[PDB]
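Engineer: This is the structure, below, for whatever I ask next.
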Amino acid sequence: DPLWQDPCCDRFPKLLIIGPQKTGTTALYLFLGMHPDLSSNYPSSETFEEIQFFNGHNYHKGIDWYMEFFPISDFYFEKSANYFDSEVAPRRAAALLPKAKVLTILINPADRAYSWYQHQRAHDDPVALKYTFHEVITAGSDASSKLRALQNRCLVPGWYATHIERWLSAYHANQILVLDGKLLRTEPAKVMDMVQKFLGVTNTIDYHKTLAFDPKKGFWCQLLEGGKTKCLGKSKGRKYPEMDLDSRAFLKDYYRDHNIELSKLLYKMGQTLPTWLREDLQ
Ligand SMILES: Nc1ncnc2c1ncn2[C@@H]1O[C@H](COP(=O)(O)O)[C@@H](OP(=O)(O)O)[C@H]1O
């Protein structure tokens, strides 16, 4: 395992959206790319919009492998929801891009866990298709290894504070931005504003004016000519049943403490507490 150091250049991302998954990363990624001054990486035929360099096996491929993803607009960014959870990504990223901006998006952990479950079912994951949500989150003494594994993938990434500390040890607080996932989905133009301000955007664009709520889609989309909308794909904003109330409550109890710690950490980081977080904490 190596540790690519800062080569200095201009062909490197200046912002990293580390996830986690199912928090609205693709939407932030899509809306940000709309700003004429900000440019995303080119898609991978294996990981699509994501690069996934710092997290796992792709990192030992070298710096040039990474640089190729970016154009040769003068501010690039990449998104890999796998970075948030990654243990090694923080220091590996800090070593190569010490001055990079780090952005993360948080939604209620319970819904984030539910979305992952629904996500694995959509991709026809057998363990996810075989067990119900409650069975996954309460997987126990009679639970299989695969079932247990799916539970970890639903719940662990939701220990927001734990992972944010790993990134906070590799990056200064003023180089990190914790977004409200609920606000991004409910009022995207509001967070698109905080992001721009956070990136030091010279010519701020108003998204209120050129985004729009698509009722048949149930989410915001890009406003085009004459009412028209360009929304995210079918795999984004999947149509499934509201999560069980008992399951919700069960998870509410489980994260209570994680959420207490998060509230303290963010405050200490100088980040505004997410709406969903204030409610859960009351
Ligand atoms: N404008 C938007 N259009 C579509 N989905 C959006 C959205 N803003 C937020 N989302 C949310 O972001 C999730 C996907 O996140 P990610 O890109 O990190 O995997 C969605 O999955 P759901 O399909 O479970 O509702 C959805 O709730």
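Chain A uses Swiss-Prot numbers throughout; the residues present, in order, are 579-586, 601-664, 670-879.
Yeah, the Cβs are placed from backbone N, Cα and C, and that goes for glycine too.
What Swiss-Prot records for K614 is active site, for sulfotransferase activity. Positions annotated as adenosine 3',5'-bisphosphate binding site by Swiss-Prot: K614, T615, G616, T617, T618, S712, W817, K833, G834, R835, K836, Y837. In Swiss-Prot, a mutagenesis experiment is listed as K614 to A, annotated with the note Loss of heparan sulfate-glucosamine N-sulfotransferase activity.
Could you place the listed features in the three-dimensional structure?
Structural biologist: According to DSSP, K614 (mutagenesis position) is assigned to coil rather than to any helix or strand. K614 (mutagenesis position) is surrounded by 24 other CB atoms, counting those within 10 A of its CB over all protein chains shown.
In sequence order, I702, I704, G778, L781, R782 are the residues of the chain that are 6 or more apart from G616 (adenosine 3',5'-bisphosphate binding site) and have a CB within less than 8 Å of its CB.
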Engineer: Just how far apart, in Å, sit the Cα atoms of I664 and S670 across 5 unmodelled residues?
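Structural biologist: It comes out to 10 Å between the two Cα positions.
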Engineer: In sequence order, which residues at least six apart in the same chain have a CB under 8 Å from the CB of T618 (adenosine 3',5'-bisphosphate binding site)?
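Structural biologist: Listed in sequence order: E641, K676, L829, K833.
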Engineer: For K614 (mutagenesis position), identify the closest of the binding-site residues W817, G834, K836, judging by Cα separation.
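Structural biologist: Out of the listed candidates, the nearest Cα belongs to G834.
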